[PDB]
Amino acid sequence: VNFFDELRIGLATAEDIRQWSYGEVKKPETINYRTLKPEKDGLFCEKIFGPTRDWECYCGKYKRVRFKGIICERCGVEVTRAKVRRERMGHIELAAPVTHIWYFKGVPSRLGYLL
Amino acid sequence: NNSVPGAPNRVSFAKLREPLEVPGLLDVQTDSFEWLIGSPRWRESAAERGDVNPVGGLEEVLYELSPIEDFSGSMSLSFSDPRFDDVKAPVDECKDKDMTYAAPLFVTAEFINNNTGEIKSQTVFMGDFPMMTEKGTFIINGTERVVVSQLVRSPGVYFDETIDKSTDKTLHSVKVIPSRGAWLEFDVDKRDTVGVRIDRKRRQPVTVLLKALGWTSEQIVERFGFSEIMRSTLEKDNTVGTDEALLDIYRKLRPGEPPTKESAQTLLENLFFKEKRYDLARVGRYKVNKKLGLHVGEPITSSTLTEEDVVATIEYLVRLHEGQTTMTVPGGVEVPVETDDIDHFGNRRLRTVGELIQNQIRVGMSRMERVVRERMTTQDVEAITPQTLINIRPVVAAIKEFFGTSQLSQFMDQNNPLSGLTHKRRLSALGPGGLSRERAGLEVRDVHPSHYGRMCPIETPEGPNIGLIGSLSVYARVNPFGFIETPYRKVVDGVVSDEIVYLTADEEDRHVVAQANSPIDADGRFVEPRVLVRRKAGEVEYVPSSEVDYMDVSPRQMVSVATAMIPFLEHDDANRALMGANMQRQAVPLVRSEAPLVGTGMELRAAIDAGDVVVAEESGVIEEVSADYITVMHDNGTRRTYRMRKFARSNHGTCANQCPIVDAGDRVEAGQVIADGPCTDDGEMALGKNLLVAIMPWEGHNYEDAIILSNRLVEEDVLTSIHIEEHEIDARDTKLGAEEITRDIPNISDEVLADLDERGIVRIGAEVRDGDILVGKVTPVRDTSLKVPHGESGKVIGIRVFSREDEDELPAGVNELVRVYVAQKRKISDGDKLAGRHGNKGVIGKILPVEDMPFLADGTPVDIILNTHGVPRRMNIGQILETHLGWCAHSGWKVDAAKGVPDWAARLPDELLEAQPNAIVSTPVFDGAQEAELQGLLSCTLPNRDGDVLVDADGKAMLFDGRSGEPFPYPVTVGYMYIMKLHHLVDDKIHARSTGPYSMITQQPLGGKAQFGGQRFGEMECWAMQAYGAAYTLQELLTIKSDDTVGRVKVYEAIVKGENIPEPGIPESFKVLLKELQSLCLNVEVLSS
Amino acid sequence: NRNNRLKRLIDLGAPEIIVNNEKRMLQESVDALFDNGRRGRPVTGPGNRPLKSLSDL
Ligand SMILES: [Zn+2]
């Protein structure tokens, strides 16, 4: 509940990020400029993070209040308060490995000393 | 000697006569604009002043521009003679209808084609111009505006001098600061390298550039033979040759470019002789010429630097280095040689509104002419017309943005007429084109012995902006260039001269200025042989009574307008006087005003020029009057009517009215006041009332600046004010639809909307309480109606609705904007500020019943009790004398004269020996009743109607306690003292918050009283809590009452029930911090184990 | 955008030079995202104003 004996910062890894996130962003499109709704798998799609509103399935199939933890097959979204939208993340998949800017540029450069 | 026709009669403790009336207090603000636009009156005034060339502002700016031309020389354009037209609509409608007081201007442009030889001339429209009303204000979009003057250092030459700490030798530095161009610095150093720094470059020897012009070396030798160090420098320089010199100069300026003679020869004239690239204001050229005494006999026309100026400057520098006192140049009369000072008012000019507007329109004209010339160069040459050339968007946009966002366009604070006048007369020193707060030195914020007569030393804001915001003196008037002046009468051979002249700073220094207060015989003969005097700078010393040349006009020649109406100003302290002056600009207009019993003679004049009181133009006879309008019949048979606005919200939230003070069938003379605006009584300022004060500590309720008030004030509306709020809602179109105001609103009980009418607005005259609905609307449908904010109430006096159907201009994207005015009457209550005119603030500690206050021996209860320990420490003894004089004037006096005038009554005006009850008296600043006068007067007050005199000779009296009922053992002081009312009311401050709307982005409660939000909790409070060792309280304050949502809900539910408060949870801040730090690949675990 | 372009380009096929250039562009994009202005010219879209990267929080 509120017990924190310690706090340790660990260096993550690809599989860790795979575990953390709930989606795979693929398009840069922001909220729609006409209907003011997210685009399919866009940067705000409810299929990634969650419903814009609370207890509201995207297609309206399970919009009733008495729905919690039930994922809608018709629209592929989960039914929970809008707060859950603030507590879920997404991960981009890379087609080419990269480096962490904080290391090859930091002074001292951890990569330089280690390698 | 009441200049105005029918001002109230109030004899004054006059001893000296001022030979000139106070000049129009707003003439300074209006003269600038009058010059800028150009009108016959300004031309006549300029001709009277003797200036040879009458030149307007618009004409000057748009004549120095023309004739524009293309580089091929086959085309040219000219356009001059700007003229204006009539008004669009009167000021009242412009302010009420949301329009902008303006007028159109037309310029006659002539379109000439070189190779052909044709002329195409016709009028052209050039947008609108925000004309200036007769009260020196700009009405923009219905909101009042007032631009404040500014202080800038006049472009010229300043000879600085810095002493070396090691060498201990004088280094004379001369720096030229033109309007725009290059900066030249000639400094003699220990190494003797007399060089130049053009555009912050390396110090290159002056001889290099001197020869670069082709100046003959023999002429260098002969003209500098008297100079020794510079002769050594000449012998020390290596490079010689006009071509070599100019090429070296060009390389130093522009290295890496083809070095050729033509390049440097052209660059010289381009950087020092092409007027467009290098320009100086006529003020700068005139000041430089006066400084060197060169080119004095001719009116300056060319505004470019010239070589003779540079050679004379270097000669002056070397002569100063030699230590000479005065220097002479052929063609120039003798002048002294000395260093200049930055903080002297012979250098710091004043740019009125004219200069600012001229510069802005100049920028606009440059932007327009660039595109015009490009268009004419590229556009077809056959059928081109000036109508197609001129583009009007840039200039109008420039003026509009200057009026909108420029820091020199501030809303005219309008608490009372005095505040408006002071704001119109202000002298700013910061803002665009000026120094910043951190870079401005601390020395500039201090006085300078040349401030006497130009900028008041007392009036100044208390905040950090101290010394950067002054105010014109009473008699100061700006010269046509921008150097403040001040009147003087010149003594020819020891006899005073009634005729007067105006002298600027420089001429003031060069003469001897006498003292106004020094006694002078009626025949003009100096009774004293030795008369004190002010000298060059900070020097004062007696001198024989013949050599004295100039004498001031009146003792009040250095005070500001606000400080000029503080009685007994010669007795208080500097800080206290400044505090009182600043306080006077914060009064609140009451409902029933009363003129002060003791006040300077500069009250009615400061009100007539304040503009907030109407006045007849021609001497006529009134036919009929009414509470809303008046009709005066002129002697020529022309009937005229004046409309008086009643209960119109002031620019700062207070009310404004006008109540005519004239009767039906009176031949009112021209210039006689007809109506009294806010804070006025019979055409003279009245910011407060007259209360009977007593000075004694009373049961600690008046402890440490507190104050006690009798309930008689509360129950008699003696200090009752009116405040008018203002709200507005709008229905703007959206992509999802257009919102419409409608009486109906979803899911609302009939009682809630019982006030709204058919059209969807609250009916006029319906009481409204906090949290009530004020106007209903539907959002495509949701409910977003406007409701009264937290902590407002009162009647609804009027509703204004603007509709697009009726062809009413509205901001783009809106259809119906409606504003509602709510007016509330506030009675003075606990927690309100009060303060006299001597800067003694306070708060109403407690309002006792009328039956409890101490009462005089005859049953007259006092109205306010002041503490005594704060008088001698603050050292503001003036207020005691004011109280004594107030009581003396109120009770009326009659000095014995049967046996003859008492010695102490020798200088009293012969008409001031016999007064009536509730008499009026006025003590001009620095010339008022002396202590002997008060001593004599207090011994002759008329007895009360009961036959007995209350106060003693000293001024104290015997009281009777209201609680115990027995007399105090010792006498106490009493009298009538003027009391104002400040704007820091209590209803605005008080506020509470238990549970209410929560912010959506930060999950924290809103802030501000209007939004019904909680208070801030600074880190210092966290430190204090930590110091006490309190942990759980801090945990609550940080977790359960600010962030944790479920925590808030659970604690509220538990409190509603009888359950114990559950322990707080995890704050939203920490969880956000996690979910944000996990995004940088830093796996932040918890390790609950 | 850059990642989706890399994927499409590798699907279409191309010699080493273009693919390596695109990979360098992706690397620069990632470096800018994790921190703007850390090295080289910072990205500026409006008024030549440096943007607030993730590390600026
Ligand atoms: Zn669904």
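Chain B uses Swiss-Prot numbers throughout; the residues present, in order, are 29-808, 832-1140.
Cβ coordinates come from backbone N, Cα and C, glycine included.
According to Swiss-Prot, the experimentally introduced change B:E138 to R is described as follows: Weakens interaction with TRCF and CarD. The secondary structure of B:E138 (mutagenesis position), as reduced to three states from DSSP, is extended strand. Sequence-distant contacts of B:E138 (mutagenesis position), defined as residues of its own chain at least six apart whose C-beta falls under 8 angstroms from its C-beta, comprise B:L105, B:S106, B:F107, B:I147, B:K148, B:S149.
The note that Swiss-Prot attaches to the natural variant B:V423 to A is: In strain: vr1; rifampicin-resistant. Under the DSSP three-state reduction, B:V423 (variant position) is assigned to helix. Sequence-distant neighbours of B:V423 (variant position) (same chain, 6+ residues apart, CB-CB distance under 8 A): B:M154, B:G155, B:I389, B:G392, B:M393, B:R395, B:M396.
Natural variation at this site is recorded by Swiss-Prot as B:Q438 to L, annotated: In strain: vr4; rifampicin-resistant. Under a cutoff of 8 A between CB atoms, and with a sequence separation of 6+ in the same chain, the neighbours of B:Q438 (variant position) are B:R173, B:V174, B:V175, B:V176, B:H451.
Under the DSSP three-state reduction, B:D441 (variant position) is assigned to coil, being neither helix nor strand. In Swiss-Prot, a natural variant is listed as B:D441 to V, annotated with the note In strain: vr3; rifampicin-resistant.
Following the DSSP three-state reduction, the secondary structure of B:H451 (variant position) is helix. Under the heading of natural variants, Swiss-Prot lists B:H451 to R and annotates it as follows: In strain: vr7; rifampicin-resistant.
When Cβ atoms from all protein chains are considered, those within 10 Å of B:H451 (variant position) total 18, not counting its own. Natural variation at this site is recorded by Swiss-Prot as B:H451 to N, annotated: In strain: vr6; rifampicin-resistant.
While the structure shown retains the original residue, Swiss-Prot records the natural variant B:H451 to D with this note: In strain: vr5; rifampicin-resistant.
Quoted from Swiss-Prot, the note on natural variant B:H451 to Q is: In strain: vr1; rifampicin-resistant.
For the natural variant B:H451 to L, the note given by Swiss-Prot reads: In strain: SP28; rifampicin-resistant.
One natural variant catalogued in Swiss-Prot, B:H451 to P, is accompanied by this note: In strain: vr8; rifampicin-resistant.
For B:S456 to W, Swiss-Prot lists a natural variant annotated as follows: In strain: vr10; rifampicin-resistant. Shown in sequence order, B:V176, B:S177, B:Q178, B:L179, B:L436, B:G462, B:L496, B:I497 are the residues of the chain, 6+ apart in sequence, with a C-beta less than 8 angstroms from the C-beta of B:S456 (variant position). B:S456 (variant position) falls within a strand segment according to DSSP.
Recorded in Swiss-Prot as a natural variant, B:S456 to L carries the remark: In strain: vr11 and RJ37; rifampicin-resistant.
Here the residue is the original one, but Swiss-Prot notes a natural variant at this spot, B:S456 to Q: In strain: vr9; rifampicin-resistant.
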- Query: Other than its own, how many Cβ atoms are within 10 Å of the Cβ belonging to B:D441 (variant position)?
  - Reply: 17
